Protein chains: 2
Amino acid sequence: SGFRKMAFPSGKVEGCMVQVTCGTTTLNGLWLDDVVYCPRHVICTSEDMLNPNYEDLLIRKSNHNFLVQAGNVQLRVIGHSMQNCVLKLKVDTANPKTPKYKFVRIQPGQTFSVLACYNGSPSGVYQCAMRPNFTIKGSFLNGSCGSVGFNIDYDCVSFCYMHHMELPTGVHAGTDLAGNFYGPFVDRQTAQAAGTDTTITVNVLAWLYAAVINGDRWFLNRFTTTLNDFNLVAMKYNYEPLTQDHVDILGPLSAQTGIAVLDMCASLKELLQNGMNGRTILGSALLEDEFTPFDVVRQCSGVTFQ
Amino acid sequence: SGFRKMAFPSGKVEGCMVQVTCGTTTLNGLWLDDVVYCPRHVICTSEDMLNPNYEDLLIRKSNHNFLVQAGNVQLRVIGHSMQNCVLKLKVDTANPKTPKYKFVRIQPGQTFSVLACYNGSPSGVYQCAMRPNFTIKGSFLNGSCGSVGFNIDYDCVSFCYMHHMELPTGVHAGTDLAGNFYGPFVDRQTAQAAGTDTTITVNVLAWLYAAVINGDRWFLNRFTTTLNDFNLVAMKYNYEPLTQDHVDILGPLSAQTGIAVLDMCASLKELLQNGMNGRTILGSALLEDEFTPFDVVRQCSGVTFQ
Ligand SMILES: *[C@H](O)[C@H](C[C@@H]1CCNC1=O)NC(=O)[C@H](CC(C)(C)C)NC(=O)c1cc2ccccc2[nH]1
Ligand SMILES: *[C@H](O)[C@H](C[C@@H]1CCNC1=O)NC(=O)[C@H](CC(C)(C)C)NC(=O)c1cc2ccccc2[nH]1
């Protein structure tokens, strides 16, 4: 028992992280086979970053302008090209530690592990959710661009996120590994705001099931509700609508605990209207929405990865 | 910016994890050089576990009784021996992925990363604190024994924890890597209770500094307090006493923010007496005590590891 915000083991990704330096700028690259992936704004300088033209900037670069450092080994760039907001640097060495991998774009409400890196060297690992407004609440300092987010499915690493920037509210924005930003953001220093966020209802309910599986039952009740009457209560509290598909995904957790999904909704309704009256759920005094139904089943059952 | 509960990159430890099977019992081992370390209760069976005699049980075992599995390679045991509550299995192969390492015993109030493992395969990584009562609030299922806790100092892995058991309150107990339990626990199935816990005051204050560094200032105030008058308030709220040494450790965070340690204490005093009035600090509605001053300086400055 117990429930922790738990990241994937980071070793498979640690072996892909490199340092990319171009001019004054140093950030992180992702080295897979003979390509290093990094954020295209590495080719910028501080006055380039106001409103740059990256196509113009890139034709001006030379292969030898990109210093790619894999630990204490320098990698020879033999080709560069832009793909949306990422750079693909072709190097003269395939990464011998390339895991089996995929580039996947996630949906808001889904989670992933982030390997925060600086100068090509991993600093820490932690779990994040893609918020409804397409930001993530990360932990990122200058130099962390090119850190990646990922999930692991048996032996296969699905890269979903590359870090690019911090918004003025302290939340973070980036791209998938094809270079396409999550959300309405651009890799330019202009007035960009996150946009209003909502709480991920299905994750809150999955986390209530985690808590029941782990002994926390005080918030349960005999009442029930219709999906329609719950969703009226969701709108009022800036919770996202609950669909029949969400109810389905929560079926295994319903079966395991014997608490009908709509019954848990009635519990959520009362927690929303009454608060928690000084009590805690799984050691939190807030309703937690960054655990998926998958995350709960994975942790409360013991799945591993090879 | 941002502040996340952040684990160390787990790759160096993933390469040490193996599967140890003896009779009916399978758990995890830690393979360093030519020794696999695992919890001694692997030699038990279900009726052995009521009140076993491990010395008696071990003389009855044979080297070939221990099946040690490193991924899909079987390791030949050529020697076994007991050290307190751990077994040291000598194998005929040094682990080529042995990082530079140390066995260190931590103090309550200190943190470490846990690599949860099942059948020798890492499942997830997360950050834990050693509680004042010598338990940790982990996430551990049957089969997770032999998972280890660790910190990384540049390139060197300091192993501090081996998992052994869950107490009836759902908290976890284990040993250092020399086999010595943290706290008054034994690797026997008898009536064992955690014992009353306290909140780690110095960590709460370090986390308040993290929050100030990250923009959360609402809880600050012009008042101050003496260390003596704060510690009266600590006892009342089951917080642990604050020493002059704690005040010293918090000096760099004091210097950085310009908030005198004793001033932050005055803020903590009011949060304890008044609560948080529906507000949050770093996205938590509780006072958080599982971040050390070190953890805060590390995350809010960007230290990495090679
Ligand atoms: C890349 O290492 C870096 C990561 C961010 C630094 C601080 N926290 C981070 O996550 N990215 C950048 O520095 C961005 C570069 C551009 C805009 C070219 C993508 N810049 C920002 O993140 C940035 C600049 C700002 C100015 C004013 C307010 C907020 C800002 N964010
Ligand atoms: C080792 O894989 C396992 C890990 C725990 C299983 C459930 N969560 C865990 O962390 N350890 C054990 O199974 C312990 C074996 C002994 C006692 C020999 C060290 N047993 C327990 O943790 C255990 C048995 C209990 C019985 C009744 C209440 C609580 C118990 N904990």
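Note that chain A is numbered according to Swiss-Prot, with residues 3264-3569 shown in order.
Quick reminder: no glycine exception, Cβ is built from N, Cα and C everywhere.
The Cβ neighbour count for A:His3304 (active site, for 3CL-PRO activity), using a 10 Å radius over every protein chain in view, is 24. The active site, for 3CL-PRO activity annotation in Swiss-Prot covers A:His3304.
Taken from Swiss-Prot, the feature active site, nucleophile applies to A:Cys3408. In the three-state DSSP scheme, A:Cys3408 (active site, nucleophile) falls into the coil class. Sequence-distant neighbours of A:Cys3408 (active site, nucleophile) (same chain, six or more apart, CB under 8 Å from its CB) are A:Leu3290, A:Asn3291, A:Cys3301, A:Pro3302, A:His3304, A:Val3305, A:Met3425, A:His3426, A:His3427, A:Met3428, listed in sequence order.
Natural sequence variation is annotated in Swiss-Prot for A:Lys3353 to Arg, with the remark: In strain: Beta/B.1.351. In the three-state DSSP classification, A:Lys3353 (variant position) falls within a strand. For A:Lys3353 (variant position), the same-chain residues that are 6 or more apart in sequence and have a Cβ closer than 8 Å to its Cβ are A:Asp3297, A:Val3298, A:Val3340, A:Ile3341, A:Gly3342, A:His3343, A:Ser3344.
Among the sequence features in Swiss-Prot, the natural variant A:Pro3395 to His is noted as follows: In strain: Omicron/BA.1, Omicron/BA.2, Omicron/BA.2.12.1, Omicron/BA.2.75, Omicron/BA.4, Omicron/BA.5, Omicron/BQ.1.1, Omicron/XBB.1.5, Omicron/EG.5.1. Within 10 Å of the C-beta of A:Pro3395 (variant position) there are 19 other C-beta atoms, taking all protein chains into account.
Natural variation at this site is recorded by Swiss-Prot as A:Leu3468 to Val, annotated: In strain: Zeta/P.2. The C-beta environment of A:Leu3468 (variant position), restricted to residues of the same chain at least 6 apart in sequence and closer than 8 Å, consists of A:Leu3505, A:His3509, A:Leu3513, A:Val3524, A:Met3527, A:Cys3528, A:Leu3531.
Under 6 Å, Cβ to nearest atom of ligand 1: this is the test, and of the recorded positions A:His3304, A:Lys3353, A:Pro3395, A:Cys3408, A:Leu3468 it is passed by A:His3304, A:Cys3408.
Annotation note: A:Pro3395 (variant position) sits in a coil segment as assigned by DSSP.
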